[PDB]
Amino acid sequence: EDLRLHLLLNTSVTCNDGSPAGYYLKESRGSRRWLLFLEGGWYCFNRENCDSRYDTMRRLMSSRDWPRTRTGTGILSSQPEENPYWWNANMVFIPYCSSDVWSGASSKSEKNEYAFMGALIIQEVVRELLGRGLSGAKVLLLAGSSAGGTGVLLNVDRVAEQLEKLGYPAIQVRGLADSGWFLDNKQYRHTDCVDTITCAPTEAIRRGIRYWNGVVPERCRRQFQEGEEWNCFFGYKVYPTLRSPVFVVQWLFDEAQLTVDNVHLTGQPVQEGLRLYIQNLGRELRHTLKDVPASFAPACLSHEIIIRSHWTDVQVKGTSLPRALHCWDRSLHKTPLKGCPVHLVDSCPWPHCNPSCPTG
Ligand SMILES: *[C@@H]1O[C@H](CO)[C@@H](O)[C@H](O)[C@H]1NC(C)=O
Ligand SMILES: Cc1cc(C(=O)O)c(C)n1CC1CC1
């Protein structure tokens, strides 16, 4: 319990229910690296689904019940044993309380029951951190898992530009998107988009952006143009437009991807049709990562990675994620490094064909 809660001093930057948003902080004064981690936790795209999320997932919509401290785990750990990558860095955990994939900039009003301000939350956290040491940082790594991973892709360049416009050109802004690299593919079996689970990837974001007034990166916006900004929530479409360095971590068989595709791998037989579907999904994911030079994509069926305590255990081609991220750091001090790889994408075609996949 090393990270201390700070509620945002600008109380107009709010969680869904209007309570102040905020962040958890552990300073490391002998370090110029800052890690800002964006929590995940799905989203809600209408008043009905958000009302239900407020009833039984309230911490994802309100700061009123947040604990005063948080323990940093995984890449947020300060223990070298647990975090061989960035154990000495300044650590920031930003709770997800906007249900908007970190894309909203809409104040709650007489007209709107809920505020969706995820993008403004990130900007306001960054602004208040400047006075707490971030002003002297050498690297600001914006990281996130699941909806937070998509949040990284939607916000990393805005953070970069915010810091330039504020007068801090020296801070190198980078992104680490964990489990937020999704495919807008066809479902294995069609379900009507009623809720977050039974909703096709494409339909979910289309309703979402409208409901949150979601904003997306400018260059991507300008490619897909008006009405079609939902495209920018899918990594393989928004990533090529990003200016900042972004490392992508993505299971080939992400449980949340399989959920929105209406696939449930129990322990019972999988018939030819499901086998084909699952193998094609892994192949398409690989294809989208071919031109992402810094990436870690193991052939596993799993949910999320980088803040779990044993994130160090998985390897692709003999390299762990902490090592790959270290190599990525070195690559940014183009031409590949001897024995320090950064592009690590499994090629085998079925869940757990990588023996180091998390086991449960
Ligand atoms: C506080 O946040 C609100 C909400 O976006 C914004 O309109 C205002 O400019 C902010 N004030 C300061 C001083 O940053
Ligand atoms: C943007 C996002 C966050 C999550 C999540 O599980 O947090 C998922 C699945 N997406 C993709 C959306 C099309 C369905």
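We count from 1, first residue shown onward.
Note that Cβ sites are derived from N, Cα and C of the backbone, with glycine treated the same way.
What Swiss-Prot records for this protein:
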- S146: active site, charge relay system (ACT_SITE)
- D254: active site, charge relay system (ACT_SITE)
- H303: active site, charge relay system (ACT_SITE)
- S146 to A (Swiss-Prot position 232): Abolishes enzyme activity. Unable to mediate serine depalmitoleoylation of WNT proteins (MUTAGEN)
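Positions of the features from Swiss-Prot, shown on the structure.
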residue	record	DSSP (3 states)
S146	mutagenesis position	coil
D254	active site, charge relay system	strand
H303	active site, charge relay system	coil
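Gap of 6 unmodelled residues flanked by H333 and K334; Cα separation 12 Å.
Under 8 Å, Cβ to Cβ, and six or more positions away along its own chain, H303 (active site, charge relay system) finds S146, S179, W251, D254, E255, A256.
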